[PDB]
Amino acid sequence: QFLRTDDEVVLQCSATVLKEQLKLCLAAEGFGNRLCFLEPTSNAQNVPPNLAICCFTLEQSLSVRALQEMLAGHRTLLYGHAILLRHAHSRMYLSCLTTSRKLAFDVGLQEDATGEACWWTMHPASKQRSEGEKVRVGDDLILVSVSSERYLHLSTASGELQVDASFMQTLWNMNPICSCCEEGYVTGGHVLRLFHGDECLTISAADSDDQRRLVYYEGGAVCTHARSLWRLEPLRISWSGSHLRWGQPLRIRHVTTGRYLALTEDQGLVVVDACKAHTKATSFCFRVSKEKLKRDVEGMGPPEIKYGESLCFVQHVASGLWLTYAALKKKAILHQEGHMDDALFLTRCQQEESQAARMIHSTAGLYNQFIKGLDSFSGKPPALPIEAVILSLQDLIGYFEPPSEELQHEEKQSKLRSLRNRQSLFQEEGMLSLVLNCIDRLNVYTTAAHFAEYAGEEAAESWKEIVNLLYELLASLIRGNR
């Protein structure tokens, strides 16, 4: 009922697009794009809303007297406090930038929580709440950027909906996503692996004849590759990050591919594009048993499903079909009766791995777009994402860059081991081919001006930069780091 620090929230506002009141959350991508945007949560039944990129962690809520004192646990948020919001998807911080794209600033992300620019003071939106009172869940509120002293505010100019820091006010809901959970219990929004018996649930490797659409039970090294990672996403906006319960409908999202576990009329059990991932075809639940078989709480809920200790049957909700094998690599199928040994156990994946999986997804998406733009004009003299591609390239280069040679051996090796594991994950997801395709397609052009003939000078102004960054990323992915 009250928001404590280390709680997870989405900042939600309202707008009336196409003459109807749509609610939508504050979103940021992170790498490749620092600028914030808005994610519609409204059309949940037909399209899975991208809540993952909307979650922020309430890192700290301080009195201005302690906030000014800093620049030299489980506290409840009080009105008047300045808060620090950590973007969960990127581990970056919600900040008020010094760019503008009409007196206003851009709202986005800071790589590090530095200075006043990443702090926002909370203020009551009504005579019901007062300065010093605890901020209550589902309260409308006003947020003021400490550095600029402007309001976090949604724009409607001209056609599209944006976010900026303006002298205009916007009323913002803090929807709780999650709070303290019971140790070792599965909660929504968790990225995990579903094990069988070793064998785990996965899609095929990159570039497979599959088009990566089919689901498998596979053993060996997959259990340590990103392709076997899934996010459990319940059919809720608020307390989506609550404990999961037996029978609770949920979507199962494949992380790197972005597609959703689904039952199809034609294909059968497959993974499916986000836009085509409707509730009926996409809703699964965890069952204690296969026997015949309530109303969701406004909180973390009762802890029901335990990591590694709970054997779970997976069931498609609409059809009642069981996730089973077909009969080391087996096709996963949905079946009426299934197999006596269909029960999976869930192992929570760790952060370094989960982050890398999500980073793969963004980068694949951004670069596939960049390639599509290149392919669009091959032989023809569709705006290319130059700005983002450059930033993405730069970001991954720093991500992969080896430790400073003048560092202690104990830490150097440990930081080196992770770098290697981080590189491996990307490598096994065909990130090298991705970088190579971008290089090969850019190399079809001899001079920067030759590229300008098919793309224009503005785009060509960064041609030698993108190739140098791509070759640099390539090298950084390849480097042994032993």
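Counting begins at 1 with the first residue displayed.
Placed from the backbone N, Cα and C atoms, the Cβ positions cover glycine too.
In Swiss-Prot this protein carries:
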DOMAIN    132-177  domain 'MIR 2'
MUTAGEN   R136 to C (Swiss-Prot position 164)  Decreases threshold for channel activation by K(+), caffeine and 4-chloro-m-cresol. Decreases inhibition by Mg(2+)
MUTAGEN   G308 to R (Swiss-Prot position 342)  Decreases threshold for channel activation by K(+), caffeine and 4-chloro-m-cresol. Decreases inhibition by Mg(2+)
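Compared over the mutagenesis positions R136, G308, the count of CB atoms lying within 10 A of a residue's CB peaks at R136. Comparing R136 (mutagenesis position) with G308 (mutagenesis position), their Cα atoms are 35 Å apart once rounded. Cα atoms of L293 and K294 lie 12 Å apart, with 4 unmodelled residues in the deposited structure between them.
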